[PDB]
Amino acid sequence: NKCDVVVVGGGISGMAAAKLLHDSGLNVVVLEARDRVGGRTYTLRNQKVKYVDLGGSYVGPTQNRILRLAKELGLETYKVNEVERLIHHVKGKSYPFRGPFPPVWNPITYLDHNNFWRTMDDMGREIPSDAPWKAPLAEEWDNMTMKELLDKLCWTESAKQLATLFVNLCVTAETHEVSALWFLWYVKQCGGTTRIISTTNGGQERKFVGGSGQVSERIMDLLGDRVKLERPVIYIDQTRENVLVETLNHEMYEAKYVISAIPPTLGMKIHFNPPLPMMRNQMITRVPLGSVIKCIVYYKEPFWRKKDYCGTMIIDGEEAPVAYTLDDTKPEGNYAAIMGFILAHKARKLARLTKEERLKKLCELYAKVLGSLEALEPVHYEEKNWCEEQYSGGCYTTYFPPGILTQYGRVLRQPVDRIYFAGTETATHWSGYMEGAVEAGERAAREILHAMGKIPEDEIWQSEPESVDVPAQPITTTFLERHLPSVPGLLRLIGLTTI
Amino acid sequence: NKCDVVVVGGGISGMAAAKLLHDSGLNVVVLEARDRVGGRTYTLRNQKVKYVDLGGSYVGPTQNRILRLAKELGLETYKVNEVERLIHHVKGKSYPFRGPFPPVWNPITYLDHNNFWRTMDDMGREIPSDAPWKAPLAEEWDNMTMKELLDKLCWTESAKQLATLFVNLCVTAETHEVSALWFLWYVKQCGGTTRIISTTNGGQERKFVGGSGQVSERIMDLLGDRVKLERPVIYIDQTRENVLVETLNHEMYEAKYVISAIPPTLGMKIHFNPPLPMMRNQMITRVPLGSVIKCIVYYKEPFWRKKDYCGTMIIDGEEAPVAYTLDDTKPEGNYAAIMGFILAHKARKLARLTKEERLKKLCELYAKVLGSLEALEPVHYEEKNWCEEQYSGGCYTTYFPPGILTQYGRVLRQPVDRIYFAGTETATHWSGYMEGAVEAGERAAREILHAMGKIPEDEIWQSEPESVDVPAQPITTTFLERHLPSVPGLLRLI
């Protein structure tokens, strides 16, 4: 019934918001649609796997907010295995390598690859993290798909294929589905290409011992009965002095303010009185989430290590169901496992199969890529298709099709009377991630504290001290990386000399 | 409480479905979110306008279902005024013309324009009306925006600006927002470019005397208390023997079957048990509706007619708030008016202004295009911004961004257990229009009749006899239109 703030959604973002408010002495309620907290994080426990993250899992350097929250809750991280060699599998063959990017020998191809990544980051620097629509060429970039941009930029099929995989993997959508402006923003606000793709020194460096779902679960423990499970919100009424929030199971909640901590499009599941303003009304119909199945195949031993493979596979090819894998073995060295993502159109295509059929296709792929018959001997399998989730809409996050971020992006976190907007989608640093969920939940909560006259305006946005447990090495480039010509640049040099 | 079929939504499609089922002897209930019926149609009545369509309004030849339904309800049409010359306003000057297409004089530009329209219809011939995802090049065409297609096809800025205006007006969206496959399908399923753009012998030939809102209002009259207003549906439970449908005002309905006659994305406003299957679950987040404000400026007389202008204006350029107008004067010749559409990004931009600020911009525009100071003296103004409607999502209809139709298009009308799908978006002929709303509503109703064993499978989809009142003339092309080369074609020959 009566409280200071109702938070809609008990994922990391809503729970971080509720905790902050609770810690500040306010009376909060969390209204969660599902029979569990965690949302796009979900840690399955059974005897075969012990624990496994079937949703968000990875954390890394520069993600200081999630690291701080988890440490305060008594959680610890461990490093994802990247001791041995990575594999780039292309045109039916495997090429082992070290470092975050697959090496390229052909000098033309080398230049094209170098220019592709460099240009991603060059364009990114033009895009304000907190206002991507303010980029000087926001409109021109927003009116193009990533596919169109890759077609202009990549002078080799090799670079174009790798760039395509990079997009599909970062945002679980096809290159023709997404805005170039939005994608360039998304990479930049994670710190750029190197930080986003890297295991060591990037986003995939670590996982939480015991699973990421513990973040949301432990906050729930702190909040006690203030968290209401199986209360999907259906109705928000702001016509009266206090805000009225109604649930599907016919409960009514009365609040001074509301935090919406749900994916933006899932706002459509709530009926608003008075109606939302036009821009938000239309925005929430324009912002789909991507498509992914996260699959974990268990083995007797981490046999790939014995062949000096760390477990990371970057797999290019339409026939490959999985484009990317990581070693998911426990830090103790047991429950040997490979985690793989089935991405974008393949999530759609392969969802038609049975679980046993998907396991078979994955094992046969892994056996080929690792050149290892032992890959055909799994001991266990778990998977989760996030496309089927009514209360998520997809994973990992929301993508913006061409034309949408410039027209509608400014209203993403704009308050609507006494409703404030959290959720990873509204973050300005690691939006799409557990990090962004914490940033947005805490910012939303402080927006309310400000409105109540409890903190000054300048305290709404707060910086985060760097983690001492997970230090960040700076992203650096070599002189050659900076100044090597692109393929057309080299061609210009050739035409000029012989003139 | 209990009935045979619950129809969710009281727009034309929901109403047509309910009437068909009711007429066949089933007990139907229509659950309508708003305090009115008609949905994306809405006829306002006041003394200043008598009546005005602020939503869907136009009907024309080959739209036989809406015409038959309206005729049965006692409605009549009248012809939109196209007696005098049309105007194409380009680079700040007005060029009057006759016929559906504005003439082009530069011979190179002429070839480019001719090629564009012809190419739209050529491509459409390979897209099945009932399955666009089966086009031989479905994926290639779906993976490109209309912007990319126009960039490839249009060698002149002249053709490209007109093509862009065409896209904007047809689907109230930007060329870069929409799939080329989906847009080409949309045009082809209205009968092609000439049929879609034409007033005389096309989709804008006619309006209903007294307003199109009468169609839904008169069906509501027929159904009596079977229509429940202010009953937004929030919850559909299919786990039990009977389907349970819950409304926002706490009421429960029980039925054998359900028809969803709301825009696809507005399915998101309903919590489903069991959850929807994966493809529909994601589909309904991928399918926005366009952006439009419909604006009608009233004058003492239809003064443009005195200058041999019919009131149709095609207006190029970024600065113009409205790119297209039609004469909205009553058939009696009174309530003189010009209807215009503020489209796509301009709807978003200009929504920030006041009603009076929009009136001033339109009037000054019309004064310039019509070359008349009389345009600066409006007697009255009505407008409707459809972007603000919680229970429409936009107007005129749902558009598909790149990649969506091939991936999710199959699920649009696929039944979910005992829920069947109506709504103009599910139609296969004039989808997006009131005609499509009738086609889909009746088809969905007949799918349920068939599921009940009352009619055979071959009666689910039914042809419509041609209207005697609004007969269609054939679409023709000339020898030169068919065989003149494109710009690159003229270059190959050089």
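Note that chain A carries Swiss-Prot numbering, so the residues on display, from first to last, are 3-501.
Every residue, even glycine, has its Cβ placed from backbone N, Cα and C.
According to Swiss-Prot, the protein has these features:
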MUTAGEN   A:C5 to S  No loss of activity
MUTAGEN   A:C156 to S  Complete loss of activity
MUTAGEN   A:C172 to S  No loss of activity
MUTAGEN   A:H382 to R  Significant loss of activity
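The separation of A:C5 (mutagenesis position) from A:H382 (mutagenesis position), Cα to Cα, is 46 Å. Cα of A:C156 (mutagenesis position) to Cα of A:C172 (mutagenesis position): a span of 18 Å. A Cα-Cα distance of 39 Å separates A:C172 (mutagenesis position) from A:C5 (mutagenesis position). Look at A:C156 (mutagenesis position): DSSP puts it in coil. Following the DSSP three-state reduction, the secondary structure of A:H382 (mutagenesis position) is strand.
The Cβ of A:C5 (mutagenesis position) lies under 8 Å from the Cβ of A:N29, A:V30, A:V31, A:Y255, A:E256, A:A257, each of these being in the same chain and 6 or more residues away along the sequence. In the three-state DSSP assignment, the secondary structure recorded for A:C5 (mutagenesis position) is coil. Within 10 Å of the C-beta of A:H382 (mutagenesis position) we count 16 further C-beta atoms, all protein chains included.
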